[PDB]
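Scroll down for the structure; my scribbles are underneath it.
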Amino acid sequence: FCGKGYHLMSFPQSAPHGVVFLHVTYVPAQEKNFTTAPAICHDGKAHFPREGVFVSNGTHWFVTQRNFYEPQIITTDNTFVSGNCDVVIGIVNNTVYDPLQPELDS
Amino acid sequence: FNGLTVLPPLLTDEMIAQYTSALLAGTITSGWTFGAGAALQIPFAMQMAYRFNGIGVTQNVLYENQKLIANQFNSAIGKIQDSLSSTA
Ligand SMILES: *[C@@H]1O[C@H](CO)[C@@H](O[C@@H]2O[C@H](CO)[C@@H](O)[C@H](O)[C@H]2NC(C)=O)[C@H](O)[C@H]1NC(C)=O
Ligand SMILES: *[C@@H]1O[C@H](CO)[C@@H](O[C@@H]2O[C@H](CO)[C@@H](O)[C@H](O)[C@H]2NC(C)=O)[C@H](O)[C@H]1NC(C)=O
Ligand SMILES: *[C@@H]1O[C@H](CO)[C@@H](O[C@@H]2O[C@H](CO)[C@@H](O)[C@H](O)[C@H]2NC(C)=O)[C@H](O)[C@H]1NC(C)=O
Ligand SMILES: *[C@@H]1O[C@H](CO)[C@@H](O)[C@H](O)[C@H]1NC(C)=O
Ligand SMILES: *[C@@H]1O[C@H](CO)[C@@H](O)[C@H](O)[C@H]1NC(C)=O
């Protein structure tokens, strides 16, 4: 509606018998291939990302936002436990880091 | 024939069908990313979770009922053939 790309804001300009709009948009330029999976299995339960999608760089799996590549370690704070691993199709296996575990031990 | 001229359109019949085919491939293989920028590949089984997340439905509903949603969608597409042919 405000030009090609993700709309951010726009600017008005006067014109003879009309108006001129300067639409500022967010358009990505570079991209990279990444192996994905809809969910992961930690201890038999299916973990789905609250915000984002699971990606893999060939050796480890990370979770990042859809529009930008910001890989983060998958934890229980970024994923919600729901269902079972049997009903999900294409599910993979990955260990979910728990931030509560090193605090109780230290 | 007696002063009337019917000019042919700029785009032919097969020209319109090729444009819709490009949009159909972009919507299925890339979702809404091809409209904003370049074509970003994404699985269709995972693209539907993005659409459910935009209407207030969590992604666990899609994966737990993937076979029911796929069967419901295939039956809905097939009903258009009978609805258009019988009801002119
Ligand atoms: C995938 O990402 C992980 C996370 O960074 C990489 O693992 C580490 O990568 C650094 C490179 O700066 C190495 O110094 C570490 O030794 C790696 N740690 C482990 C446990 O492997 C991993 O190398 C990346 N894989 C690819 C193929 O890029
Ligand atoms: C994730 O891990 C589970 C178990 O930790 C795997 O389930 C096993 O799969 C093999 C081969 O299909 C069976 O022989 C075992 O009996 C299964 N064990 C259990 C406890 O169910 C599962 O296959 C792993 N996921 C993937 C994608 O390999
Ligand atoms: C929710 O509704 C769907 C369809 O509206 C139900 O799926 C059908 O269930 C019947 C009987 O259980 C089967 O014979 C059909 O094959 C199913 N699929 C169709 C019509 O595509 C479903 O059972 C309902 N309930 C739940 C809990 O999902
Ligand atoms: C991703 O892999 C496919 C495999 O053929 C390749 O064609 C494509 O160029 C790759 N993407 C990028 C950004 O290189
Ligand atoms: C993806 O499709 C290929 C082609 O049939 C199949 O071999 C593979 O198991 C599929 N992977 C998943 C996770 O569904």
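Residues 855-942, in that order, are what chain B shows, numbered as in Swiss-Prot.
Any Cβ shown, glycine's included, is placed from N, Cα and C.
For the natural variant B:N856 to K, the note given by Swiss-Prot reads: In strain: Omicron/BA.1. Recorded in Swiss-Prot as a natural variant, B:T859 to N carries the remark: In strain: Lambda/C.37. As a natural variant entry, B:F888 to L appears in Swiss-Prot alongside the note: In strain: Eta/B.1.525.
Everything Swiss-Prot records as a feature, shown here on the structure.
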| residue | record | Cβ within 10 Å |
| --- | --- | --- |
| B:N856 | variant position | 3 |
| B:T859 | variant position | 5 |
| B:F888 | variant position | 17 |
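According to DSSP, B:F888 (variant position) sits within a helical segment.
The two recorded residues, B:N856 (variant position) and B:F888 (variant position), have Cα atoms 48 Å apart.
When the alpha carbons of B:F888 (variant position) and B:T859 (variant position) are compared, the span between them is 40 angstrom.
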